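Visitor: Structure incoming, see below.
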Amino acid sequence: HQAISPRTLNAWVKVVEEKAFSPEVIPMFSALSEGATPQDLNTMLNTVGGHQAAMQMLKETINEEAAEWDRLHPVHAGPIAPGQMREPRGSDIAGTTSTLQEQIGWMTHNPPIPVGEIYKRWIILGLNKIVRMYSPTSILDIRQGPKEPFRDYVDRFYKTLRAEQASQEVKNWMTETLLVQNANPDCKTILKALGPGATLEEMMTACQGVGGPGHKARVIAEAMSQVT
Amino acid sequence: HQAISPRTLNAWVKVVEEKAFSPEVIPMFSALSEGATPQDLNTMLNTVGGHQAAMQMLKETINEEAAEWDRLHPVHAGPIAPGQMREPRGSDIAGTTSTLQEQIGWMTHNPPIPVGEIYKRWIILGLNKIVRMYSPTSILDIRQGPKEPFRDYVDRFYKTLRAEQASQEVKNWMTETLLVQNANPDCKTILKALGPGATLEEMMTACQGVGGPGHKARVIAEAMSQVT
Amino acid sequence: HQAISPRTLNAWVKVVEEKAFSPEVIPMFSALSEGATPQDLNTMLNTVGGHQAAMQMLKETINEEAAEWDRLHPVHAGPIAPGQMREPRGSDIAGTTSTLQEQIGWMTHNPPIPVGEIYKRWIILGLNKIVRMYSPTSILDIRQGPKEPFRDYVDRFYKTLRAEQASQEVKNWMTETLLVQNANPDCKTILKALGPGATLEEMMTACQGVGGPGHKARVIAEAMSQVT
Amino acid sequence: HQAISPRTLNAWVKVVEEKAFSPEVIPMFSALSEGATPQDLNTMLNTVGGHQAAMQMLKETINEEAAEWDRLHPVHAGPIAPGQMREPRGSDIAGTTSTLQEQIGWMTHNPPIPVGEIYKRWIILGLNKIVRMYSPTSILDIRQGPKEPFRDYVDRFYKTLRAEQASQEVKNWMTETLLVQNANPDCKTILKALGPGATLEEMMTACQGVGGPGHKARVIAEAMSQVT
Amino acid sequence: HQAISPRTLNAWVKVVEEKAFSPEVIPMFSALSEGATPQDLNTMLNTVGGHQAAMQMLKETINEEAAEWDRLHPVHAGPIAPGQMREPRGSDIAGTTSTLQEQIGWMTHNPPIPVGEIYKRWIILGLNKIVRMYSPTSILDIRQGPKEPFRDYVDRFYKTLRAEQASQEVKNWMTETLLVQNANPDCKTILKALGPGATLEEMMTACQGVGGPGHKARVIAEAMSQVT
Ligand SMILES: C=C(C)[C@@H]1CC[C@]2(C(=O)O)CC[C@]3(C)[C@H](CC[C@@H]4[C@@]5(C)CC[C@H](OC(=O)CC(C)(C)C(=O)O)C(C)(C)[C@@H]5CC[C@]43C)[C@@H]12
C-alpha cells in the first residue's frame, strides 16, 4: 500500500499554519487525503503544530462520531468464521486500536468497508465545526487590560510571540513596535514620554508603578489641576 | 422494520432550532416519534446542535428515571428463561445497553413491553423540565458589564455570535449595530465620540482606557468641574 | 453497504443554511458525500430547505447533464442480457428511475460503473452554476419602493422575515428596527413624526395616505411654502 | 373497527376555525386522531372549511412526503403475493389510492405496517409548515389602499366579511365600524363630512370621485390656499 | 472514426464567447467542424454557454429545416430492408433520433448519405439568421429607465453583470464606474450630491425616494423657485 509522502505531510502542515484553520483548509484536507488509511489520517492529524483548541475540538468530534457509530452499528457475538474477520468498531474506524494491516484488509476486502472515507467524513465534520467556532489568536490580537499590570502583559506578549510562527527578525520588529503601540493608555503614555529606544527593563521599571497609590494620586492631581 | 426518516429528523432539529425550547416543542416531538424504537429516539435526541446545558439537564433526567425504573422493577435471579427472553433493565430502555434487534423484539413480543413509549415519556419529562427552568441565551442578552473590560465583552459577544443560528449578512449587521448599542455608558460615550465607520481595532483602542487610573481621574475631574 | 447517516446529513443542511450557497458549499458537498449511491445524494439534496430558485436551477442542470448522457450513450442491442443487468440511463443515474439495489450493483460491479461519481459530478456542476448565478434573498434586502404602498411593503417584509431562519427574539428585534430603517422618505417621515413605540396597526394607519391626493397635495404645498 | 366519530370531527373543525392554524392545532390533531386509518385523517382534513391556501400547502407537503416515501421504498419485484397483501406506496399511504379494508389489513398485520401513523406524521409536518408559513386573513386586516377606489375596497371588505365566520349582528356591527375605520384619509375625510347614519349607497356615491381630476385639483387648491 | 477533440471544442466555445455571434463565427464553425458526425455538431452546439435567445433561434431554424427535409423526402416503403439500413429523416439529421453508429454508417457508404454536411448546412443557416437578427446583451447596455426605481435598476445591472465573461477585478471596477454613470438625471444628481466612495446600500437608500410624492414636490418647487 502507498503511505503518506513526507512532502504531503509538509504541505498539509504548511497550509494548516498559513490559513490558520480558514475554510480553505476544508478542501485542501480532502485533496491530499484521498485513498488514505485511517492510520495515515491519524499521523497526518497529529503533526499539526499548535492550535491546541482546534485539536481538542476535532478530537471531541471524532469521539462523538465514534460513539454514534458504536451505537448505530452493533457487534456480532460468536467465533469468527474463516474468510472474514472482526467488524470495525468506532475506535477501529478512528484508528485508535486498529492495526494498519487490519485497516488495509478492510479497505481491500470485497465488499469494501470504507474505514478511510468514514474517518475522513468525521474529520471533515470536525474541521467544519472548527472553522465555524474557532477564532485563532495572534500577536496582533493581544493587548493590555485597563487595570492589568504592565509586567504581566509583557510576559503574555512574550509568550504569544514565542508561540508565533515567524522569522526572528520579524519577531524582533514586532517586539519593537507592537509592545508600545498596543498597551494601556496610561502605560502607553508613560512609555511614549520616555525616550524611544529604551531597553525592556527600563520600560518595565517605568511602568512598574502604574496602578499604585502614588500614580493614582498624581494623575488625579493633574486632572483636577487641568479642569480647574 | 419501522425506522426514522431524514425528513422527520431534519424537521425535528429545525423546530428545535426555531423555537428556543419553547413549550411548542413538547407536542411536535411527541408528534414525530410515534411508535419509535428507543434507538430512533436516541438518534432523534442526539442530533440537535447547541443547547448543551438543556441537553445535559435532559440527560440527567434520563439517568434519574432509569435509576427509578431499576429500583422499582427488579431483575431476574440470573438464570435465563427457556424462551430466551431477557427482562429490560433501566439502562437498556434509553438504548445505552440494548441493541436495535432487542428493542424491536421487546416491542413486538406478546405481551408488548413498549420500551419506546417509556423512553419517550422520560424524554417528555426532561423536555418539560427544560422549558420549565432552562432559558436559552441569545445575542441580544449580551450586554457589557459595568466594570467589564471592552476586550472581554467583545470576546463574549463574538463567542455567542458564532454559535448563533443566522446568516452571514444579518450576523454582520448585528455586529455593526448591537455591539456598540449594548455597552457600558463609559464605553458607549467614547464610542459615540468616534465617528461612525470606525473599525473594531479603533473601537478597542479607544475603549482600552476606561476603568484605568487616567480615565477615572478624568471623569472625576470632569464631574467635579461640571457640578461646580 | 453503508448509507448516509443523520449527523452528516444534518451537517450538510446546516452548512447550506449558514452560508447561502457560498462557494464553500462546493467542497463540503464533495467531502460529506463519498461513495454515495445516487439515492443518497438525492436525499442529500431534497432535505435542503428554502432556496427554491437555487434548487430549481440545480434540477435543470441535472436534467441537462442527464439528457447529454442519454445522447452520448445509446441503448445497447438486446433487451435481455443474462450475463449482466441493464446499462445506466441518464435518468436512473440521477436516481429518478433507479432502485438502490441496482445502483449498488452498478457501483460494485466488475468493472465498476460509478453512477454515484457521475451524479456527484452533475450536482457539482449544478452547485457551481448556483454559486455563479443565484443570489440569495435576505431580510435586509427588503426595501420599500418609492411608489409602493406601506401595506404591501409590510406584507412582503413579514413574508421574507418569516421565511428567514433565525430565532424569535432576534426576529422581533428585526421587526422593531428594519421596518422603519427601510422605508420611503415619505413613510419614514410619517413614522418618525409618530412617537417611538407605536404599534404596527398605528404605523399602517399613519401611512395609508401615502400616494393619495391629500398627501400629494400637502407635500407639494409644503414645498412651495419652503421655496417661496 | 372503531372509525371516527362526529364529536371528534366537529371538535377538530371547531378548533381549526377558532385558533386558525395556531400552534395549538398541532397537539389536538395528534390528540383527536390516534389509531386512525388514513381515510379517517383524509376526512379530518377534507371537512376543514376555508383556509384554502393552508390546505394547498398541507396537501402539497403530503405529495412531497409521498414522493419521498416512493423514492426510498421501491416497488417489490414480483406482482405475485399469495402469502400476504401488496406493500404500500406513497399515494396509497396518503389514502388517495388504498381502500379502508386494505388500510385496516395493513395496520393490523403481523408485523403491522403503521400506515396511519406515517400519514399522521406527514400531516404533522404539513401542519408545522402551515403554522410557520401561513398567516390567516381577517376582516380587520382589510384596509383601503392609498390609490384604491372605494368601490373595489368595499367589494373586498364584503367578500372577506362573507368568508368570515361570525354572527349576523356581529357582522352588521363590523360593517358599521370597520368600513369607515379602515379608509384612506381622503375617503375618511369625505365620509366624516357626511353625517352619521348615511347609507352604503350614499357612502359609495360620496367617494366615487376620489382620484379623479376634479378631486385632485380641489385638494391641491385647498393645500395652496392653506399654505398661502 | 476520428471524433471531435477537446482543443477544437474549447476553441469553438472561446470564439463564440469572444465575438458573441459576430459574422466571423460562421467561417470558424465551418472550419473547426469538417467531416463531423451530427453528434459532433450537437456537442459543438450544446457546450455554448449563454446567448439563450440565439440558441433558441438556432434550434427553431434546425426544426424548420428538419420539417422541410421530411416534407420533401418521404419515408420509403418497407418496414424492414435486409439489403441496406434505413433512410434518414428530418429529426434524425439533427441527431435527436439517431445513434453515432448509424451516422457513421451513413456518412461512410456507397453511395454516401452526407448527413454531417446537411446538418452543418442547417446550423449554418441558423447561424446566419442569428448574426443577421440577434443582438447580444452587454453590461454597457444596462441603462436605468426614466421611471425605473433604483433598486430594480441595481438588480438588473447585477443580474447581467453576473453573467458576463470578464474577471473579478474588472467586474468590481465595472460596478464601481458604471452604476452611477448609467442612471437617471435625478438618481445621478442624488448620487453626485452624495459623497464619493459611498457603499451600495447607502446609494440605494439615497435613491429610494426618487419617484415619490416628497421628491416630486421638492423638484417641482425647486424649478418654480429657479424660474421665478
Ligand atoms: C396663488 C398664489 C398664492 C400664487 C400667487 C401667484 C402665483 C405665484 O406667484 O406664486 C403664480 C404661480 C402659481 C399659480 C402660484 C400658486 C401655485 C401654483 C402651482 C404651485 C400650483 C400647483 C401646480 O402643480 C401642479 O400642476 C401639480 C402637478 C403634480 C405638477 C400636476 O398635477 O400636474 C403648478 C403647475 C406646479 C403651479 C405652478 C404655478 C403656481 C406657482 C401663485
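Per Swiss-Prot, chain B residues shown: 144-371, in order.
In case you wondered, yes, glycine gets a Cβ from its N, Cα and C as well.
I grabbed these lines from Swiss-Prot:
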MUTAGEN   B:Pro166 to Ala  Loss of infectivity
MUTAGEN   B:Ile169 to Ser  Loss of infectivity
MUTAGEN   B:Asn189 to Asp  Reduces binding to human NUP153. Does not affect binding to CPSF6. Reduces infectivity to non-dividing cells. Retains infectivity to dividing cells
MUTAGEN   B:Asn189 to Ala  Reduces binding to human NUP153 and CPSF6. Reduces infectivity to non-dividing cells. Retains infectivity to dividing cells
MUTAGEN   B:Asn206 to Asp  Loss of binding to CPSF6. Does not affect binding to NUP153. Retains infectivity to non-dividing cells
MUTAGEN   B:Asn206 to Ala  Loss of binding to NUP153 and CPSF6
MUTAGEN   B:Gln308 to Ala  Retains infectivity
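Give me the lay of the land around each of these features.
Guide: In the three-state DSSP classification, B:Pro166 (mutagenesis position) falls within coil. Counting every protein chain shown, the Cβ of B:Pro166 (mutagenesis position) has 12 other Cβ atoms within 10 Å.
Taking a C-beta cut-off of under 8 angstroms and a sequence separation of 6 or more, B:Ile169 (mutagenesis position) has the following same-chain neighbours: B:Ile267, B:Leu270, B:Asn271, B:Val274.
Residues near B:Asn189 (mutagenesis position) in space but far in sequence (CB under 8 A, at least 6 apart, same chain): none are found.
In the three-state DSSP assignment, the secondary structure recorded for B:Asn189 (mutagenesis position) is helix.
In three-state terms derived from DSSP, B:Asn206 (mutagenesis position) belongs to a helical segment. Of all Cβ atoms in the protein chains displayed, 14 besides its own lie within 10 Å of the Cβ of B:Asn206 (mutagenesis position).
Neighbour list (B:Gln308 (mutagenesis position), Cβ cut-off 8 Å, at least 6 residues apart, same chain): B:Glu160, B:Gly193.
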Visitor: Near chain C by Cβ (under 8 Å): which of the mutagenesis positions B:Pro166, B:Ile169, B:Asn206?
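Guide: Among the mutagenesis positions B:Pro166, B:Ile169, B:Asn206, not one has a Cβ sitting under 8 Å from a Cβ of chain C.
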Visitor: Measuring Cα to Cα, tell me the gap between B:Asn206 (mutagenesis position) and B:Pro166 (mutagenesis position) in whole angstrom.
Guide: 22
Visitor: Using Cβ atoms and a cut-off of under 8 Å, determine which of the mutagenesis positions B:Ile169, B:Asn189, B:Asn206 neighbour chain A, and list them by sequence position, or give 'none'.
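Guide: From B:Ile169, B:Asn189, B:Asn206, flagged as close to A: B:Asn189.
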Visitor: I want to verify one value. Collapsing DSSP to three states, which class is B:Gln308 (mutagenesis position)?
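Guide: The three-state answer is coil.
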